Amino acid sequence: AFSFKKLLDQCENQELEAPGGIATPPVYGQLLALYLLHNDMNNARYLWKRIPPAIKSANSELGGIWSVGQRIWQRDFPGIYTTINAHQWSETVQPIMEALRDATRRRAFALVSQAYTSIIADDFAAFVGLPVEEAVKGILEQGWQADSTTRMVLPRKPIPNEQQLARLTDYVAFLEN
Amino acid sequence: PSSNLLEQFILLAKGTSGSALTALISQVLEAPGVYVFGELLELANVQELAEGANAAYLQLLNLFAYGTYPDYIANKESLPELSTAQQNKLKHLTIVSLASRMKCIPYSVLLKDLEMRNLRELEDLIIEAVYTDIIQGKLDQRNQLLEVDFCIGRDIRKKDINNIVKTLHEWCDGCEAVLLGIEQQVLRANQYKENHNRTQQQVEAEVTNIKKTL
Amino acid sequence: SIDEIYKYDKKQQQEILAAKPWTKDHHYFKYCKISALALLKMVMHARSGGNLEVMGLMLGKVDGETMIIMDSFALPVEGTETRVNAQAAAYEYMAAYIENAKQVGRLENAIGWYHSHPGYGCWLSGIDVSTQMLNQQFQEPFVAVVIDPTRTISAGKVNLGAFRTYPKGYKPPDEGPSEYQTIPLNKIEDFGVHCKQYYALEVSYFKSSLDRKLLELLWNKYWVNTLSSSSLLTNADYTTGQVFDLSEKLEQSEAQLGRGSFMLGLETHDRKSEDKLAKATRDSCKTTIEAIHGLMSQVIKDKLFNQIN
Ligand SMILES: [Zn+2]
């Protein structure tokens, strides 16, 4: 995460400092993938609109990443995971793509836990991009409740002294003068 | 009158000893009032019982000095059989050890550590200990908790002297750290006052300079 | 110089008493400075009383618009609060006391009278007003001090007021903030009446060596448990009252400002509005510093005790 943010900032700086005004396709691919990782859909959409169609035509992988981003915008998790694992991502895109895949898992895992007091096993399986059965053991080991008769899943929703002294001294200093 | 009775047995232990002393110690464990057994253990005749053939009473007295009720349950073969008063006194001592660490004691812990089956007798033992000025506190029955405000202390095997020294050193270090922080606050407040005075004198100098200009 | 106020200049006092600047202005005296000694003695006597009114005389001097109280002494009189000029019964005693005080180096003369209102606030009733009017007819520079020992204890803050009467027929000007007091049903009716009638003197006091001895000794032991909780401000009566007075003052300021926007060229209104806003801000500020200091002491002590090790 921290390295991904540092990589994003470096890629962002390179785009600004582009000599010919266009960045290398690896930089654009890294920038688009990193925006999808942070769920920054607006920046990903605006960067895609910024990219000239010549790079899109000359690099079909760039269009594939955008298609995944469109799936992320529509939030169709079964479609998102299918599109993520369908296109072969290069050595600069495969690791970050898997991080996006992991990020989608954690997001959907939290979305179900927060919003869904009860959820169908098939619906939860579709949301997490895993088949039903081992998803059940994955959440039972997570301390959740599952009903086998109705196939329903019941998720379980989950300053130092020096700083305080400095803040209070700031209070007194501000209010004294 | 427990202390006076304790001192009299101390004076008697300086002389007569043996089976009479062991029976005397058993009477101490049966006579209500005595809640501190450290003074008895330090008598030289208790050390005479150490090399003496009889050791069941000494191991009994040693457990009352340092052990608790669960340890006594483990040693029901090596210790002389207690009486109802001796068992209650040890149970009170065990409650003292429990109350020393945690100021709030759930009823589940009380029923477990003391072999307590009926909760009614648990209340009777708790009130009996309090009314004999052993523990001061409050009982929460809705949450099944025992909130103890104050309790008597217990004995030391001279190996906790190092722990006491460490705790006192930690307290001293914390007090010194708080004192240094307070002094740093003194310095910061004085610096802020000096900055305010500098701003005021700068404003006054600017006003006087403009007055001289006109 | 902390001790400069203790210097007595007899000729300067005679010069001020010959000048009589208070005859030129009925609002001349605005401040009342009270020594530690006088205040302490008064409070002690009133509390020994308990629920009965007591009274005494105050020794001191004047300095510009400020009345200075250096010392006080109880008067053996009956009918405080029922008799007009009850102090008069102690005339002889007052003369002897002062004579004997002069023999031991008490140079300051009578500057006023104090009396207690146990559990009914600090104000001047019709009797108190008659007494202080007479005390300002022969001895014009006289200050009436009223103390509530009972409310001092219950509020944890000293409940004292200093007052001066207006001459018969004379009307007060526009200003009169009048802090509300929780006097009983009919006592509060008469209190509103006499708050409209007299004028209070800004309590000023002075930190000195007398104060230094007291603060040091009592805090050391009577505050071995420097805890005493930490918030005697928890009572939502003093801070809440200040908050409500602040709200009323700023609401009146807004009401004045709204009507003043139609009149073009009224500088005095702008001046008064700005001054009122500033006074309200400073009052709220001082309340804030009090609360912050309380929380700071609380935090330091409870952190240290609960989680030292
Ligand atoms: Zn009165």
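Using Swiss-Prot numbers, chain C covers 24-332, in order.
The backbone N, Cα and C atoms fix where each Cβ goes, and this holds for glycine too.
In the three-state DSSP classification, C:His138 (mutagenesis position) falls within a strand. Per Swiss-Prot, the feature Zn(2+) binding site maps to C:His138, C:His140, C:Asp151; the stated evidence is sequence analysis.
Marked as domain 'MPN' by Swiss-Prot: C:55-192.
A mutagenesis experiment is reported in Swiss-Prot for this position, C:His138 to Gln, and the note states: Abolishes ability to deneddylate cullins, without affecting the 'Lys-63'-specific deubiquitination associated with the COP9 signalosome complex. For C:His138 (mutagenesis position), other Cβ atoms within 10 Å of its Cβ number 24.
Note on the binding-site residues C:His140, C:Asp151: the fewest other CB atoms within 10 A surround the CB of C:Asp151.
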